[PDB]
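Engineer: This structure is in C-alpha cells; I'll ask about it shortly.
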Amino acid sequence: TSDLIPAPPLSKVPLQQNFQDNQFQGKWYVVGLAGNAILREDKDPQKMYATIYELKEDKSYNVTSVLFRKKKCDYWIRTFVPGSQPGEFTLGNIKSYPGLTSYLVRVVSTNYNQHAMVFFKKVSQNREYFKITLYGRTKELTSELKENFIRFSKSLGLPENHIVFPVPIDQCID
Ligand SMILES: NC(=O)Nc1ccccc1
Ligand SMILES: NC(=O)Nc1ccccc1
Ligand SMILES: [Cl-]
C-alpha cells in the first residue's frame, strides 16, 4: 500500500520558451528538490548532489548524476530523448528499467548560466511520481529563486514538508 499526492496535469506545468539545448549543458547543482515522494527528514538531511547534461551527436542528452553516499561517489546515467517540443524529453532505453512504464521531463524555466527549474513525472510499479528540481550553476541561490521554487511547488499541490534544500557539500560534486 502507498498514498501519493497526485501528479499535476501538464497544463499547469509551464515550458521554457525557445529552449536552447546546447546552453543547458554542463554541471548543475541540485539546490532544491520537491515531489510527492520527497520528504523532509531532519534526523538525516539530504546532501547536495550534481547533474551533468551533455548533448550527443543525435541531440539526446547523456545525463550523469553523482552523489556522496556511504563515503563514496555513486554515478548514475540516463538518456533524455527530445520530446514533442523543445525543452521536453522522454527517457531512452525504458525497457532496461524494471517497473518503469513512463517517464517525462519538462524544463520549466532557466537562464542557462545561473538557475533552472525542471519537472519530472514517471510511472513506476504503476504508481505516479513527480518531482521538481531547482538547479543552480553554483551551490547557493538567492532567497528570491528559492521562494519562487517554494511557490511553484505549492501551486502543484506540494506542502512545505515535501520540499527540501539539500545541504551543500564538497565531496564528489566539485
Ligand atoms: N545565456 C544564453 O545562453 N542565452 C541564450 C542563448 C541563445 C538563445 C536564447 C538565450
Ligand atoms: N523521489 C523521486 O525521485 N521521485 C521522482 C524521480 C524521478 C522522476 C519523477 C519523480
Ligand atoms: Cl537531476
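Here chain A follows Swiss-Prot for its numbers: 24-197, in order, are the residues you see.
Backbone N, Cα and C atoms are what each Cβ position is placed from, and that goes for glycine too.
When I checked Swiss-Prot for this same protein, it listed these features:
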| type | residues | note |
| --- | --- | --- |
| BINDING | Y72, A73, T74, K145, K154, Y158 | carboxymycobactin binding site |
| BINDING | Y126, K154 | enterobactin binding site |
| MUTAGEN | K145 to A | Strongly reduced affinity for catecholate-type ferric siderophores; when associated with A-154 |
| MUTAGEN | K154 to A | Strongly reduced affinity for catecholate-type ferric siderophores; when associated with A-145 |
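Tell me about the surroundings of these features in the structure.
Structural biologist: The secondary structure of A73 (carboxymycobactin binding site), as reduced to three states from DSSP, is extended strand. Neighbour count (other Cβ atoms within 10 Å of the Cβ, all protein chains): 18 for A73 (carboxymycobactin binding site).
Over all protein chains present, the Cβ of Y126 (enterobactin binding site) has 20 other Cβ atoms lying within 10 Å.
Spatially close to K145 (mutagenesis position) yet at least six residues away along the chain are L114, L123, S125, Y126, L127, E151, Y152, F153, judged by Cβ distances under 8 angstroms.
Under a cutoff of 8 A between CB atoms, and with a sequence separation of 6+ in the same chain, the neighbours of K154 (mutagenesis position) are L56, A57, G58, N59, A60, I61, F142, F143.
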Engineer: Considering the binding-site residues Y72, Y158, which residue's Cβ sits among the greatest number of other Cβ atoms within 10 Å?
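Structural biologist: Of the binding-site residues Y72, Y158, the highest Cβ count within 10 Å belongs to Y158.
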Engineer: Which chain-mates of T74 (carboxymycobactin binding site) that are at least 6 residues away have a CB under 8 A from its CB, listed by sequence?
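Structural biologist: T74 (carboxymycobactin binding site) has long-range Cβ partners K50, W51, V53, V86, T87, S88, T156, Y158.
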Engineer: From the recorded positions listed here (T74, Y126, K145, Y158), select those whose CB sits under 6 A from an atom of ligand 3.
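Structural biologist: Close enough to ligand 3 are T74.
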